[PDB]
Amino acid sequence: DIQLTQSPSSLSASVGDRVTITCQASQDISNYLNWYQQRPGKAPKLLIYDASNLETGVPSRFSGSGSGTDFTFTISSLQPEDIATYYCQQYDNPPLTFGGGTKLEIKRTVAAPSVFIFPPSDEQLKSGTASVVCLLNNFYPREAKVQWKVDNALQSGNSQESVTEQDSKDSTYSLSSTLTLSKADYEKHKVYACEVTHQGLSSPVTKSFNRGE
Amino acid sequence: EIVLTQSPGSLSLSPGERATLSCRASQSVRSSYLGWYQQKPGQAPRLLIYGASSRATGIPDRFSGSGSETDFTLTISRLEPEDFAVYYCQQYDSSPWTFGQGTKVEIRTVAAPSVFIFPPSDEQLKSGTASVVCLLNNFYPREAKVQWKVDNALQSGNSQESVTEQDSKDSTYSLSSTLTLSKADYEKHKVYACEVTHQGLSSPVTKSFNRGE
Amino acid sequence: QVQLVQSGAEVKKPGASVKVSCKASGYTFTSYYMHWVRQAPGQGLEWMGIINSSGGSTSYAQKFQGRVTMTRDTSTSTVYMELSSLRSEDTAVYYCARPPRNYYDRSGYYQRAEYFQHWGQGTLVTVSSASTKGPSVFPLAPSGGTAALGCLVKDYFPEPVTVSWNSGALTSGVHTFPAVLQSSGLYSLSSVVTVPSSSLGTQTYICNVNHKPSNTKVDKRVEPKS
Amino acid sequence: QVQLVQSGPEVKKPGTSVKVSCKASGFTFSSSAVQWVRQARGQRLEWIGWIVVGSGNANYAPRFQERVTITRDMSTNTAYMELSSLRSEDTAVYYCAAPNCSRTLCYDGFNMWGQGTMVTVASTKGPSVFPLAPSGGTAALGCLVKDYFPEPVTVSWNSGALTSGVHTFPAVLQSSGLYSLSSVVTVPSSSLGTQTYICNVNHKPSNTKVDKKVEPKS
Amino acid sequence: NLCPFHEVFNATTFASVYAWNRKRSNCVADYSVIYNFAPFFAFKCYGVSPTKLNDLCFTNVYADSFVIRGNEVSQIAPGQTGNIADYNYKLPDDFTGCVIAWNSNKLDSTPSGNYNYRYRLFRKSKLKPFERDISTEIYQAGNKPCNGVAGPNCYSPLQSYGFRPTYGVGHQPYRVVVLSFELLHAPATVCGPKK
């Protein structure tokens with residue numbers, strides 16, 4: 001089989017920069033090489049076919065080049081919607097093979113997160129489990145720290161985080177921290193807070209609530 | 001050019017009763033290419049109705065439009081606190097697409113201002129200029145007087161005033177009076193006061209401080 | 001208008017078999033080849049095989065020869081892919097892809113054009129012995145500014161669940177977080193949306209959650225707590 | 001989340017040519033068309049001109065037909081407006097609007113709008129941010145943003161976590177030709193020694209980003 | 001008494017893509033006369049092997065000639081989307097025939113711009129296979145009656161290319177001839193030189 005080595009593994013560039021991805025075939029594959037773009041949760045979308053031909057509707061900032069074993073995919077001016085993983089695929093000989101993929105990330109200005117806090121619902125409190133949520137909306141960069149406090153006591157090991165992919169428009173991230181307690185332990189305390197530290201914040205931002213108030 | 005006559009130039013009305021706004025065309029306009037926009041102070045305009053009588057998506061039922069050939073009317077059934085902004089009519093009929101002059105709408109009960117005074121910071125005193133601030137917070141109506149006193153000597157020609165627009169929640173105003181002095185003249189005196197007169201005050205409210213006390 | 005619609009996500013035990021469909025519409029069905037490409041969670045793309053939509057002749061990759069069978073039905077314009085002897089390495093999203101028609105050049109040589117111009121939405125096949133559980137949807141209530149509300153979709157298996165707002169009418173400022181795998185082996189995610197605080201007393205906010213492996217459809221009304 | 005995001009504010013000496021751009025996202029660009037208008041601070045809106053991105057046909061107002069050039073780049077989904085021979089009264093906030101157009105049908109009204117970009121027609125100076133310190137009632141604190149040309153400065157509190165009770169006064173133009181404003185907030189007096197209050201001031205023309213901490217004086 | 005291929009390829013002026021010309025028998029399909037015009041690219045004959053064309057017989061042969069731009073040549077193929085494929089010339093998905101395209105910046109370009117070649121830009125529906133549209137009704141951005149007024153939210157459905165010699169190959173004019181081999185239940189009229 002023909003092996004396609006795609007480089008780099010991942011890269012971060014600013015909006016308007018020139019982006020270059022390479023794909024090397026183990027053997028000569030002439031120009032039978034295609035470039036697909038896959039957005040998070042979506043199917044791969046054909047951007048380039050036969051090394052250098054643009055698919056209908058593909059912006060002119062996308063281009064391809066190469067013949068033989070080395071191929072190049074180029075975005076002349078990176079745009080916020082270009083966030084995705086890119087793949088190279090050969091069909092010179094079966095079985096058809098794909099490249100390892102190149103995840104494209106965007107570097108933008110610092111954006112502080114908007115922090116919200118959500119107590120557990122009564123419908124869930126009926127079930128004996130309480131799930132408190134802390135939301136960090138639209139921030140950049142990706143790194144941030146969330147600290148749960150129950151009656152000012154720091155928590156650990158009872159929470160899980162989930163981060164969204166870079167938003168295809170403002171190039172920001174969004175994080176959700178779920179703290180899970182038993183109904184007895186939830187009813188045994190009063191103040192519940194999440195403290196957020198991020199590069200865009202000069203001081204940690206704490207969003208809190210009192211149970212039953 | 002199609003001249004858009006806007007009447008009235010100003011409209012002072014209490015919230016709750018019916019509101020009628022007229023847009024007059026210099027010549028007949030096909031009642032379809034026409035839109036109404038609300039510009040909130042310091043904000044981008046937002047479409048309310050198109051086609052004179054068709055309500056756009058996201059606008060409550062309280063807003064309605066009457067369309068004709070030359071006359072166009074916008075009626076608000078129930079005035080809301082956040083519905084106090086400037087209203088412009090536009091025709092897409094014949095180029096140029098002129099805009100109406102815009103009918104500003106305002107009103108509430110007499111509210112007395114809360115007066116605060118701020119001495120110049122040390123960091124500013126390092127620069128050679130001193131700025132004393134007098135804040136009049138949350139008041140109505142808009143007319144009021146601030147008078148500066150430096151060692152009981154009334155000041156004139158060295159103070160500037162700034163006023164925020166009508167607040168979207170309580171329909172009140174806020175004013176800031178800045179007194180600018182040299183560092184030498186600021187250090188040459190001791191007492192600094194601002195005296196406020198307003199309809200809600202039976203006596204002038206004076207807020208003062210002593211330099212270095 | 002070329003549409004490729006695949007069947008819902010499934011969960012099968014290791015060693016069983018699964019059959020994924022792909023109904024084609026908006027074009028002459030029998031005029032194009034249909035390829036299948038699978039993608040493991042967080043991994044790359046893997047080409048599986050090709051089927052001729054007219055005659056039904058197939059060609060599979062070597063590592064799948066004997067485990068995969070591709071069939072076609074022209075009366076319904078549907079391509080089927082069946083994989084038997086399932087292992088944990090087969091848990092993946094499977095896509096049906098359509099490239100254009102192959103051609104001939106002047107010297108009379110058959111020229112293939114295998115660049116996938118159309119794709120199906122994919123079908124998640126989860127190879128697991130664990131049972132299927134439907135989730136529970138709890139409201140995340142908001143408390144001139146900006147408010148945030150949402151829905152917590154907790155305790156389900158397998159992935160995925162799909163969350164929309166107001167039957168897809170509300171897409172602005174919506175963030176549906178990836179599912180977390182709790183210690184109980186069940187998945188839990190949250191779908192939030194930021195709205196104007198002035199719209200809380202007028203606009204109705206309903207989250208629509210769909211977990212197809214368990215046939216669960218829930219429309220939860222999210223209201224401020226009173 | 002269909003939207004129309006444009007560039008930040010530019011400030012350029014008289015006589016030069018200014019380029020404004022609006023990038024659309026979330027919808028089919030080629031189907032719609034973009035109108036360009038302007039509004040001076042305290043005055044009505046004025047219509048510069050509209051262009052069809054799909055056709056490329058541009059129509060300008062009779063007043064500014066010679067000095068404006070409205071173009072479009074369809075590859076990046078962007079509409080450009082260039083103003084030549086910038087005159088001092090041309091300082092205003094410029095807006096770009098477009099209806100929410102899908103591939104099949106178009107919305108009958110200018111649904112979407114740009115954020116509004118200010119244009120000033122002197123040299124650029126960064127401001128100085130001075131604290132306005134507070135002295136179970138209600139206390140008031142704030143920040144004085146002084147001596148900057150030109151507008152606008154954007155002031156948030158605690159990076160946006162504090163919005164209720166905040167008044168950002170319109171900027172005043174001093175005798176020196178530089179602008180100055182104040183952004184104040186009223187808080188409960190019981191939180192002055194518990195809650196930290198930081199004003200975040202941004203003056204993009206001078207690339208000035210300041211976070212000033214406001215404490216009671218000691 | 002012969003297949004006049006030159007009349008399609010050696011023609012002085014091709015038609016616009018929105019009004020593409022069709023010509024269609026009783027003859028010997030001697031395709032060599034087409035090489036007086038040099039080989040180009042992507043004969044991309046679908047369902048037909050051209051080296052067998054010289055020993056095959058067909059009921060009729062339809063030559064559809066027009067001119068587009070470079071970066072749209074890929075749309076003249078079965079199952080393609082885009083401006084030309086949707087609103088000007090549509091090939092069926094079961095197309096059994098050939099597409100011969102070649103650059104003609106030497107022929108269809110002038111220094112001032114060849115605005116005679118036109119293409120449809122707006123249409124409410126996508127074209128059916130082999131369907132021609134020569135409408136001139138002004139489309140309206142919305143649902144309104146322009147009444148012929150071409151201006152605000154009211155667009156001329158046709159736009160001119162304006163070919164100039166200084167354009168890039170993606171924007172240079174390309175002459176296209178689509179050959180459709182019609183096999184009906186009827187006596188064959190066009191045979192190869194080898195029958």
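We count from 1, first residue shown onward.
Per the header: X-ray crystallography, 4.5 Å.
Keep in mind that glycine also has a Cβ here, set from the backbone N, Cα and C atoms.
One mutagenesis experiment catalogued in Swiss-Prot, E:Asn10 to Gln (Swiss-Prot position 343), is accompanied by this note: Reduced viral infectivity. In the three-state DSSP classification, E:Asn10 (mutagenesis position) falls within coil. Cβ contacts within 10 Å of E:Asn10 (mutagenesis position), excluding its own Cβ and spanning all protein chains shown: 12.
Among the mutagenesis results in Swiss-Prot, E:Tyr119 to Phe (Swiss-Prot position 453) has the note: Decreased HLA binding to NF9 epitope. Increased binding affinity to human ACE2. The residue drawn here is the original one. DSSP classifies E:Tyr119 (mutagenesis position) as strand under the three-state reduction.
Record note (Swiss-Prot), natural variant E:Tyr119 to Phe (Swiss-Prot position 453): In strain: B.1.1.298. The unchanged residue is displayed.
Within 10 Å of the Cβ of E:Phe122 (variant position) there are 21 other Cβ atoms, across all protein chains. As a natural variant entry, E:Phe122 to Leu (Swiss-Prot position 456) appears in Swiss-Prot alongside the note: In strain: Omicron/EG.5.1.
What Swiss-Prot says about the mutagenesis result for E:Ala141 to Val (Swiss-Prot position 475) is this: Increased resistance to neutralizing antibodies. Cβ neighbours of E:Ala141 (mutagenesis position) (same chain, under 8 Å, six or more residues apart in sequence): E:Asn153, E:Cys154, E:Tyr155.
There are 13 other Cβ atoms within 10 Å of the Cβ belonging to E:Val149 (mutagenesis position). Under DSSP, E:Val149 (mutagenesis position) is assigned to coil, being neither helix nor strand in the three-state scheme. Annotation of the mutagenesis experiment E:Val149 to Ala (Swiss-Prot position 483) in Swiss-Prot: Increased resistance to neutralizing antibodies.
Long-range C-beta contacts of E:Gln159 (mutagenesis position), restricted to its own chain and to partners at least six residues apart, with a cutoff below 8 Å, comprise E:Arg118, E:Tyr119, E:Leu121. For the mutagenesis of E:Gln159 to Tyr (Swiss-Prot position 493), Swiss-Prot gives this note: Reduced host ACE2-binding affinity in vitro. The structure shown keeps the original residue.
The secondary structure of E:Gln159 (mutagenesis position), as reduced to three states from DSSP, is extended strand. Among the mutagenesis results in Swiss-Prot, E:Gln159 to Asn (Swiss-Prot position 493) has the note: Reduced host ACE2-binding affinity in vitro. The residue drawn here is the original one.
In Swiss-Prot, the entry for natural variant E:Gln159 to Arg (Swiss-Prot position 493) states: In strain: Omicron/BA.1, Omicron/BA.2, Omicron/BA.2.12.1. The structure shown retains the original residue.
Record note (Swiss-Prot), natural variant E:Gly162 to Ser (Swiss-Prot position 496): In strain: Omicron/BA.1. The unchanged residue is displayed. Within 10 Å of the C-beta of E:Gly162 (variant position) there are 16 other C-beta atoms, taking all protein chains into account.
All protein chains shown were included, and the count of other CB atoms within 10 Å of the CB of E:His185 (mutagenesis position) stands at 5. One mutagenesis experiment named in Swiss-Prot is E:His185 to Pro (Swiss-Prot position 519), and its note says Increased resistance to human covalescent sera neutralization.
If you compare Cα positions, E:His185 (mutagenesis position) sits closest to E:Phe122 out of the recorded positions E:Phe122, E:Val149, E:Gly162. Put simply, E:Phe122 is the one of the recorded positions E:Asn10, E:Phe122, E:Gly162 whose Cα lies nearest to the Cα of E:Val149 (mutagenesis position). Using a CB-CB cutoff of under 8 Å against chain D, the recorded positions that qualify from E:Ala141, E:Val149, E:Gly162 are E:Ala141. When the C-beta distance to chain C is held to under 8 angstroms, none of the recorded positions E:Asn10, E:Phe122, E:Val149, E:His185 remains. Cα spacing between E:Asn10 (mutagenesis position) and E:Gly162 (variant position): 22 Å, rounded to the nearest whole number.
Rounded to a whole number, the C-alpha distance linking E:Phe122 (variant position) with E:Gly162 (variant position) is 18 angstrom. All chains included, 23 other C-beta atoms sit within 10 angstroms of the C-beta of E:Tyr119 (mutagenesis position).
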